[PDB]
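Peer 1: Sharing a structure with you now.
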Number of protein chains: 2
Amino acid sequence: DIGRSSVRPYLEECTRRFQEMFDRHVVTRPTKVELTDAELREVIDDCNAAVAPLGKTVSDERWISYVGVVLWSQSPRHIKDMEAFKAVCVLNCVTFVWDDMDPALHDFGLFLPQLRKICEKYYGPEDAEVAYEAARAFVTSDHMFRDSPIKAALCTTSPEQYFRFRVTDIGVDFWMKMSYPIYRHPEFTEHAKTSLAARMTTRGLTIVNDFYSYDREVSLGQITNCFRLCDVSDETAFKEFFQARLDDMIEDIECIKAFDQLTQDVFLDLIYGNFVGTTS
Amino acid sequence: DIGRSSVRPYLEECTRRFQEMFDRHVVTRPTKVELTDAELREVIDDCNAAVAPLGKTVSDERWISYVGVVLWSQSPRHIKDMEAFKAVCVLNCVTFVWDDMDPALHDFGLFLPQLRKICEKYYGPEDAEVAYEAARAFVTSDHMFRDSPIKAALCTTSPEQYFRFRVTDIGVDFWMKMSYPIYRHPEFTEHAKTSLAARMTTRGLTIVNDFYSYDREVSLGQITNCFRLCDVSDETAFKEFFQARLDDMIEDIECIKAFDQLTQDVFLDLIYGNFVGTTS
């Protein structure tokens, strides 16, 4: 049953309603950042360099698909450091190539040094330690938690426990901690470093992500998906659950608007830009 | 109206129901870490050194009351590094003094290097950076959010938003990131570094602390308390709310039990030791 269930019947309407929510609560539309050809060149090279020692080649095309969500989910209004921006591009793609691999191919001895190399190139000395630590902590978490009892408990107990897990596991804390040098904005730097930035954005990112990867994830027996907490085959149960998650997103967005303007801009562009890049 | 609210009519019974919950769900009871006189002498000397540049005078008796909850909330069976332990005593104590002070006296240029000096004495060079950064982030958060509209938003919107703010603001992330070297336990160390450790323990700490500081904090106009989210003068409302927070503590404690045995001992001794140190 559960591996054969599907949110396909709700695809069009839920997509419609995500967009309607965003239109009514965020209003500002996401924009894609512009990478010059040199910029796009350096990124893919740094990506291949970091993944070579692991015995993996991946196509320019696969890279570009991965970079595209970063381009959508950042906030081009406020970019001030494009080296930081390039770092975030590379570290996102390499860590998601590392995630689509087999776990037996996961040689941390080969990998963490490449992650550290990337951070050292693009970041100042202090910022590079923050980004590297968040990357290290992210990939170690994933290694610790596969087939783990903790993961089963947090992902099956309640939305609260689940989203608590995903603050790290979906990589949003990692995202904020490598992204703040892009904006060099003091308040945003602090919210990223206290992880309040991650805590405010986790549900909007996760609920969108979970919905569009449900069918692939439950067929592969993944359990990190908030929609396994409801019976998606019961339309009345699903729609009620989906409405609850939509209220979660609204409350967070309405709370995000108490932050300073620039931080707010970055938080909402991430959430709504991720929705757009996920459906492109 | 909220400034003259009180939970006193529920003092006895909520204390009783806390103890019963802990007896049923943690079972293993807390023990206080016992410092030798030399160890206590060193802690107090280090505490006084750190707050001297601020001109503050703090009695031995205040230090000893402050450090006592630390002695109740750590996990003696699992201590491996008493230098780290003394570090946590000093940093907790000087932070408490720094928060009971008048904000206008808050000189970060005099205070921050004292914190760093504490961490450089007691920690290895990496752990010292992790503990300093968490201490830095904690005190900078406090300064940022005083009279902040974000704080009003998160504290008044819902229990979710309030507890999400308190992950940092009540200091438990800070606590976790200075406490893991005490135990030198690889899995605990990672949960501390992901802040999953703090997210798991925030409610049990915060709910107990909020209840016993309610009368004082509403008398001083502080909004950082979950019980201002209900009418404490309405018996029926308060007890539905109080049961809800108890279900939160219970759900967290039952999920904590899926962690590894050392990690969950530390988590549950913190929550239940904090109850006991707070009530004496």
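Quick note: numbers on chain A are straight from Swiss-Prot, i.e. 12-291, in order.
Heads up, the Cβ atoms here are built off N, Cα and C, so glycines get one too.
So Swiss-Prot lists the following for this protein:
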type	residues	note
MUTAGEN	A:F107 to A or G	Produces R-cembrene-A
MUTAGEN	A:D110 to E	No change in product (cyclooctat-9-en-7-ol)
BINDING	A:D110	Mg(2+) 2 binding site
BINDING	A:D110	Mg(2+) 1 binding site
MUTAGEN	A:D111 to E	Abolishes activity, no product
MUTAGEN	A:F149 to Y	Abolishes activity, no product
MUTAGEN	A:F149 to G, H, L or V	Produces cyclooctat-9-en-7-ol
BINDING	A:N220, A:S224, A:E228	Mg(2+) 3 binding site
Peer 1: Counting across all protein chains present, how many other Cβ atoms fall within 10 Å of the Cβ of A:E228 (Mg(2+) 3 binding site)?
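Peer 2: Counting Cβ neighbours of A:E228 (Mg(2+) 3 binding site) within 10 Å gives 18.
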Peer 1: Do you know which of the binding-site residues A:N220, A:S224 has the most other C-beta atoms within 10 angstroms of its C-beta?
Peer 2: A:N220
Peer 1: Once near-sequence residues are set aside, which residues in the chain of A:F107 (mutagenesis position), 6 or more away, have Cβ atoms under 8 Å from its Cβ?
Peer 2: A:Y77
Peer 1: Taking the Cα atoms as reference points, how far is A:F149 (mutagenesis position) from A:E228 (Mg(2+) 3 binding site) in Å?
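Peer 2: Just about 20 Å between their Cα atoms.
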Peer 1: Determine the Cβ neighbour count for A:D110 (mutagenesis position): the number of other Cβ atoms within 10 Å of its Cβ.
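Peer 2: I get 13 for this one.
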Peer 1: Should A:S224 (Mg(2+) 3 binding site) be counted as helix, strand, or coil on the basis of DSSP?
Peer 2: helix
Peer 1: At 10 angstroms around each C-beta, which of the mutagenesis positions A:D111, A:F149 has the fewest other C-beta atoms nearby?
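Peer 2: If we count Cβ atoms within 10 Å for the mutagenesis positions A:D111, A:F149, the smallest count is at A:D111.
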Peer 1: Could you measure between A:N220 (Mg(2+) 3 binding site) and A:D110 (mutagenesis position) for me? Cα positions, answer in whole angstrom.
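Peer 2: Each residue's Cα considered, A:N220 (Mg(2+) 3 binding site) and A:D110 (mutagenesis position) end up 15 Å apart.
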Peer 1: Could you find out if DSSP has A:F149 (mutagenesis position) as helix, strand or coil?
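Peer 2: In three-state terms, A:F149 (mutagenesis position) counts as helix.
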Peer 1: What whole-number Å value do you get for the CA-CA distance of A:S224 (Mg(2+) 3 binding site) and A:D111 (mutagenesis position)?
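Peer 2: It is 14 Å, counting Cα to Cα.
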